[PDB]
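Enquirer: Below you'll find the structure I mean.
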Amino acid sequence: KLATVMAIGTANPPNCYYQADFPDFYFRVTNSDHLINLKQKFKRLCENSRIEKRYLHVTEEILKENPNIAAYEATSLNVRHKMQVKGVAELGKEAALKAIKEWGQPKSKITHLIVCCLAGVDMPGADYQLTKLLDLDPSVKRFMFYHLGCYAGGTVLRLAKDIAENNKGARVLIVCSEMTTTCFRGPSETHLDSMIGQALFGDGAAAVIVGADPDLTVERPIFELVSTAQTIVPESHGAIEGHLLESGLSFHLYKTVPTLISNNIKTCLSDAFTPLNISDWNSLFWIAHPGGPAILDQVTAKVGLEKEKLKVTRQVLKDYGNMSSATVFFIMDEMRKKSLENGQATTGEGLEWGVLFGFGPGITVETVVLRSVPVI
Amino acid sequence: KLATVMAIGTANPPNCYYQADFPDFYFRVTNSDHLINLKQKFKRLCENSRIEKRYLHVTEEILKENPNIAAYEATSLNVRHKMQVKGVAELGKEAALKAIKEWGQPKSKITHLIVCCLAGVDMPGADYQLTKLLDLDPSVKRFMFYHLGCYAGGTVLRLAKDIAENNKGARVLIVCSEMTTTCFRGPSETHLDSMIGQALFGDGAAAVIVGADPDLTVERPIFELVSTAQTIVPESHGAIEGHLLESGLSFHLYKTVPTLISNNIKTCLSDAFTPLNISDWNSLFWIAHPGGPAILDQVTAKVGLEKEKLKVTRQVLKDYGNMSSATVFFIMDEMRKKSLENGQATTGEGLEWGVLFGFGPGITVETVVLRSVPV
């Protein structure tokens, strides 16, 4: 009996930022208007990001009250951290309550809690905070992950699968709460890397319930976790790095990232599906972390995917931007919603087998083989 | 077939600090000799710590070159992080190589890697670094835990047990590498508890191999992981806290910690052993995180343990100080060594069942039921 995702809930900050208006907002609040040429590159960057809007905790008021955050590099960890710690917990609670509602069981049945946050280090951590906020059993077995990054959506499922399958009756609550307040910062002409993050990253939290052997009279399976794997892409050292400094979390990205990832995807697919006698990549439903539009385009081309294979993935990127580890769950959620609306036979666009990909620092690739569930 | 610890290796920085000389050293290098009353308080903390020596990366030279680290509160995260990241990887590598040697199998057989560090956040992290340093399979399945604290020794075993038991043939390498460069700072008259950290915390790394269904023709089991649990001590909110700030990792410890832990430990014992029909706490071998001398004294008295039941735990505290998550493994390592030297029948001082306790921020208590292996 495979570990199964039985519920998904999501949340985002109330501040919506349309990408079409971001360049002006961003350069205005960071006092970079005098950098005309730099703003031209950023504008094109946003225009080609394939992101229509994002939800961010940051506001003009917050920046006015904390100018060191708006600076490309100024001591500001303490102020960022204060908001980061409070925000990840609040957003996480909202998503968790929505997942618990869909699950249909009382929260007292939750036996394990996995919390994943890009940033917001605290001791005790967000797992402790959420256990208190949600009033979970004090003996809930917790796992807290700080600073993993965008591949973590796969990491938490990999962990949840083993917990649920080795502990009879175990019901795992997963919460990936991502906030970019820790990394928001002004532009730098000598560091075009950081600028990319300012155009692609958005805030959001996703929560899911995972368990093996569902009680079908109350629980309702969405996707089954068949197998999981993690690997480091060859010759990718230093391509994606993040450092926690006195000025917050930094972001460094090689231009080779899309090429490095796309060129290795077929290897990940082969390792994951050969044991299952599957070789047709178009026969699978796809849930891939949208690091950027370039990555989706390259994966599609190199893998040989039909043009609409990553439709849901692209829709989430368009509607929310890159929300790090939480993103794949927003995609998972929308996929079963769209499948139902299209009257398809399974939660996976009517297909039986699928794959979920998490990409991040390493470069690390998390590969999760999924199985859809029948839909009436 | 239960997940089993099949190897343990440890490492420590080369700089040894005798506790008897630490008060003078600490107040001298932090330029606090004029604070006579504060010094007497620190002196007593060190004298009552029951710690004889500790190994630390920090040196007088490093403090001289970095006044912002010696200061109680000065912007210094960047410089602390630089050393912290290098240190955890280096100590971790040394401990891991020792564990791999004892294990008896080639490192290419490691399928999972769990790394736990009090501090040193980096992306990619220490798990990625160790994979490269040890030249492990690039497809090794990794888990990286930053900023958990002193209860984490239990946490990593709790994780390793489920990994090993749900994946046939899985062999898990665990590395708990703790460095205090991130939290070392001068004393504060307004925050008297902050210096408790400079009196008790030492550096060290421990690595262990965990796997189910041992191939007895090559692997040699040490302890079996029977069951795991984690809980939050009632009414303990805010007793143990740590915040990663511009001045590094802060340390806050309330005076209620010893009693909060000792007065609730029987509950953890009952929850773990009632299912095993065990109620005599002295019939078990004990491996407890030595958060401090008071915790060990109170647990012994309140649980009704024989005076020498925690002998090994106290010896490790004496020889290395509190090394956060790595500590319980140093204790586990020494217990099986003493058991052999004392001609006892099992790795657990001749006893069959045992318990390992991790204590930390929460207050969180990790309870791991162990079973010894014949010697």
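What you see of chain A is 8-383, where the numbers are those given in Swiss-Prot.
The header says X-ray crystallography, 1.8 Å.
Every residue gets a Cβ built from N, Cα and C, even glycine.
Quick paste of what Swiss-Prot says about this protein:
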ACT_SITE  A:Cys157  active site, nucleophile and monoketide coumarate intermediate
MUTAGEN   A:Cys190 to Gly or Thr  Normal benzalacetone synthase activity
MUTAGEN   A:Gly249 to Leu  Reduced benzalacetone synthase activity
MUTAGEN   A:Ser331 to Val  Enhanced benzalacetone synthase activity
Enquirer: Going by Cα-Cα distance, pick out whichever of the mutagenesis positions A:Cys190, A:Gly249, A:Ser331 is nearest to A:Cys157 (active site, nucleophile and monoketide coumarate intermediate).
Expert: A:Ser331
Enquirer: Checking A:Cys157, A:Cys190, A:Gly249 - which of these recorded positions have a CB within less than 8 A of a chain B CB?
Expert: A:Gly249
Enquirer: In the structure shown, which of the recorded positions A:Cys157, A:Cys190, A:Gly249, A:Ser331 has the fewest other Cβ atoms within 10 Å?
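Expert: A:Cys190, out of the recorded positions A:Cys157, A:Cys190, A:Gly249, A:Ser331, has the fewest neighbouring Cβ atoms within 10 Å.
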Enquirer: Please report how many Å separate the Cα atom of A:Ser331 (mutagenesis position) from that of A:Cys190 (mutagenesis position), as a whole number.
Expert: 12
Enquirer: Rounded to a whole number, how many Å is the Cα of A:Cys190 (mutagenesis position) away from the Cα of A:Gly249 (mutagenesis position)?
Expert: 9
Enquirer: In DSSP terms, helix, strand or coil for A:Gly249 (mutagenesis position)?
Expert: strand
Enquirer: Which of the three DSSP states, helix, strand or coil, fits A:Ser331 (mutagenesis position)?
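Expert: DSSP assigns A:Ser331 (mutagenesis position) to helix.
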